Amino acid sequence: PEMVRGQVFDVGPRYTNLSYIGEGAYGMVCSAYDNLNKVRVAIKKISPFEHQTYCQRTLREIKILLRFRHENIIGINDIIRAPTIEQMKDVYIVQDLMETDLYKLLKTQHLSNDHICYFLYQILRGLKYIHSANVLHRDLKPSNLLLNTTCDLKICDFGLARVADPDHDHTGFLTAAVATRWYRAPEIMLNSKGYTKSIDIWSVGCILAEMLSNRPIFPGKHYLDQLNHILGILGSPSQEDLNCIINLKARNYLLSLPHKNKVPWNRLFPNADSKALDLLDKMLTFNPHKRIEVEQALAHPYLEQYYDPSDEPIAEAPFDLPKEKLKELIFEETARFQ
Ligand SMILES: N#Cc1c[nH]c2ncccc12
């Protein structure tokens, strides 16, 4: 086989010329030359079968990415597994090679308002599709957004995606957790298991702010610190927002806090397009019910020059196990690439 860093990467013969790109996932990601398509591709190696949770995230993701077909969602071009379940140690997900991601890009570049508008548009275009299939991404963040050399954007990492379940959304104060802290909607830390689409919009809202300033807008250092960050900018929620929080621990935590007034975005972002600040405003709304939805976000004037519903597709149809059957389902699900 071939070896990258110091580890076996068994993707011959079609995929050659393996350069190390990074970690994440259940480990290694590499560029490789796809001999059949004569193009370099990304290959991530997964060894998930040791604990159930990785078999779950790997399964969720493969199931979803196979069903999705969208310019702004990453997709899977190939999967390399052993020919028998007994011999299957690893799964190799083959995907398109992308120059960078929004995380790296933000660390080094000032984005123009045109790149911001186009990036945002693409995010929302992709998100519209995902939501229309009734799936939530639940972990949108700049590192989960990949750009190619031509600034084409693709959402990746559906490891934590769930099917939307707004009826089953409620939970107690501080019940936690799992999605990246900085991009978590405030109701995750109060009264939501994050089963509503409004959860993603918040994230996109946080991504938009990060694009305006190259800094995360709510860099809370720990669980509850996140909330005072958010509250610090948006201000104390009103009477009506509070009433929507029936859970007493959460509501009384909010009441115990000192009054903070709203900081206007134009003060936080003096150079930004005012249309962007308006949309920003509607996305980072404390009350998730009052929070804008993806299709109104698309129709917002800030996006006017890209907005075209006939070129913004929706899915043609919508959407607790031992790691044994999981390994077995993964095998069954990866069969079509044998
Ligand atoms: N995971 C994953 C990736 C899928 N495509 C990629 N391109 C550059 C870097 C990482 C990837």
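Numbers in chain A track Swiss-Prot; the residues on display, in order, are 9-327, 335-353.
Looks like X-ray crystallography, 2.6 Å, at least that's what the header says.
Placed from the backbone N, Cα and C atoms, the Cβ positions cover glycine too.
Features reported for this protein in Swiss-Prot:
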ACT_SITE  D147  active site, proton acceptor
BINDING   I29, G30, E31, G32, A33, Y34, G35, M36, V37, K52  ATP binding site
MUTAGEN   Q117 to A  Reduced affinity for DCC. Strongly reduced affinity for DCC; when associated with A-123
MUTAGEN   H123 to A  Reduced affinity for DCC. Strongly reduced affinity for DCC; when associated with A-117
MUTAGEN   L155 to A  Reduced affinity for DCC
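The 6 Å Cβ screen around ligand 1 retains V37 from the recorded positions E31, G35, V37, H123, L155, ordered by sequence position. Ranking the recorded positions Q117, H123, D147 by Cα distance from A33 (ATP binding site) puts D147 first. Separation of the C-alpha atoms of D147 (active site, proton acceptor) and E31 (ATP binding site): 18 Å, rounded to the nearest whole number. Between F327 and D335, the deposited model skips 7 residues, and the Cα atoms of these two flanking residues are 18 Å apart.
Taking the mean position of the Cβ atoms of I29, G30, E31, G32, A33, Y34, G35, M36, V37, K52 as the ATP site, the remaining same-chain residues with a Cβ inside 8 Å of that point are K53. If you measure from the Cα atom of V37 (ATP binding site) to that of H123 (mutagenesis position), you get 27 Å. For the ATP site, whose binding residues are given in the record as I29, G30, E31, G32, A33, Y34, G35, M36, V37, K52, the maximum C-alpha distance rounds to 14 Å. Closest to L155 (mutagenesis position) by Cα-Cα distance, out of the binding-site residues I29, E31, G35, is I29. In the three-state DSSP scheme, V37 (ATP binding site) is classed as strand. Note: the CA-CA distance between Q117 (mutagenesis position) and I29 (ATP binding site) rounds to 21 Å. Rounded to the nearest whole angstrom, the C-alpha distance between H123 (mutagenesis position) and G35 (ATP binding site) is 31. If you draw a 10 Å sphere around the CB of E31 (ATP binding site), it holds 11 other CB atoms from the protein chains shown. Note on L155 (mutagenesis position): other Cβ atoms within 10 Å of its Cβ, all shown chains, come to 19. For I29 (ATP binding site), the same-chain residues lying six or more positions away in sequence with a CB closer than 8 A to its CB are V37, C38, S39, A50.
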